[PDB]
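Working notes, structure below.
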Amino acid sequence: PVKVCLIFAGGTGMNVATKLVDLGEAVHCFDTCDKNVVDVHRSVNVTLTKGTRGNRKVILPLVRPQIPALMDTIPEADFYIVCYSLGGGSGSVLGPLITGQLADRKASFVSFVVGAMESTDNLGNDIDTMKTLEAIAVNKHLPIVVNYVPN
Amino acid sequence: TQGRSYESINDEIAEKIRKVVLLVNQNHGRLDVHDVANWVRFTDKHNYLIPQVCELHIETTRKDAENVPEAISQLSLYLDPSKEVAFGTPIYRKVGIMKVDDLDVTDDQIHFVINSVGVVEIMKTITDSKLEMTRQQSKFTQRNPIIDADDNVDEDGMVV
Ligand SMILES: Nc1nc2c(ncn2[C@@H]2O[C@H](COP(=O)(O)OP(=O)(O)O)[C@@H](O)[C@H]2O)c(=O)[nH]1
Ligand SMILES: [Mg+2]
């Protein structure tokens, strides 16, 4: 296992990743399209889901069956860090699905999540994603530990 | 608008169309095809809203965009990402970052704001304007017929 694996999801995750490219192979990014992919990302892992080119209910059934495939690209590690926005459609779905998988690995990890504040859509998503993490904490019987950063 | 050439109006429309062509060119950071779809088809995910005729306002300043009344759905493009400000009270809001090497980038920031509480007035102005014009032309009073029941008129209206 590596010391730490860093996982980023959705646009916000992609954007934060650009600041951590010096960590290279330890960084793993996921999104549903390439709107946020920039040149510096060549230095890290980037995986885009298939058939997915803001609505979480729409994105979920498309990405769910692909999660096992995403997880195979994430090495076993002694610790993980997960990072995404609570308020969009892709990060707030990929992030928690991967988080659920990390719980199944009996992993130690923390997340960095952003409270998006632009619109009632963002705010509704923030609520549903926090509730998602709570449901996961209960279902997997594990604390889901997050550093919460409001915009 | 009275006094303005169709040439002038057409030029303005073409320049606005180009901004929309730019908007949807899929080359902006952070901006998805799905982001655009959910901006303009806002009732798809906001089911409590009423589908109806809405106006699109295309503005090149924050100030002008903020002055769109009762904004529903907003998309902002910025060339300088330092200038991004989450202004207004729309229900849906998204931002894209334009590229300085994008030759189609005509302005430093462009805001595409959709509302619907503006169409009313527009229609009123047209109805009121037409009414006034019709009133001036309506208030007419034709003269009495130049032919009396005395003239012998045949089926083709021939009087011989
Ligand atoms: N802190 C932060 N917030 C962002 C950033 N980009 C977008 N946001 C906010 O997060 C929301 C979700 O955007 P994004 O993460 O790109 O959505 P996703 O790709 O569907 O996961 C947006 O509506 C913004 O309010 C970013 O780079 N940093
Ligand atoms: Mg996105």
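Quick note: numbers on chain B are straight from Swiss-Prot, i.e. 156-315, in order.
The backbone N, Cα and C atoms fix where each Cβ goes, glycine too.
Looking at Swiss-Prot, you'll find the mutagenesis B:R217 to A or D noted as follows: Complete loss of ability to form filaments. In sequence order, B:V240, B:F242, B:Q264, B:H266 are the residues near B:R217 (mutagenesis position), counting only same-chain partners six or more apart with C-beta under 8 A. Classification of B:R217 (mutagenesis position) by DSSP places it within a helix.
Swiss-Prot lists B:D235 to A among its mutagenesis entries, and the accompanying note reads: Blocks filament assembly. B:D235 (mutagenesis position) falls within neither a helix nor a strand when secondary structure is assigned with DSSP, and so counts as coil. A sphere of 10 angstroms centred on the C-beta of B:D235 (mutagenesis position) encloses 11 other C-beta atoms.
Taking a C-beta cut-off of under 8 angstroms and a sequence separation of 6 or more, B:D263 (mutagenesis position) has the following same-chain neighbours: B:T215, B:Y233, B:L234, B:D235, B:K238. Mapped onto three states, the DSSP output places B:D263 (mutagenesis position) in coil. Looking at Swiss-Prot, you'll find the mutagenesis B:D263 to A noted as follows: No visible effect on filament formation, viral capsid movement capsid filling or phage DNA rotation.
Experimental mutagenesis at this site is recorded by Swiss-Prot as B:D303 to A, annotated: 60% loss of ability to form filaments. Secondary structure at B:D303 (mutagenesis position), as computed by DSSP, is coil.
Residues from the mutagenesis positions list (B:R217, B:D235, B:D263, B:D303) with a C-beta closer than 6 Å to any atom of ligand 2: none.
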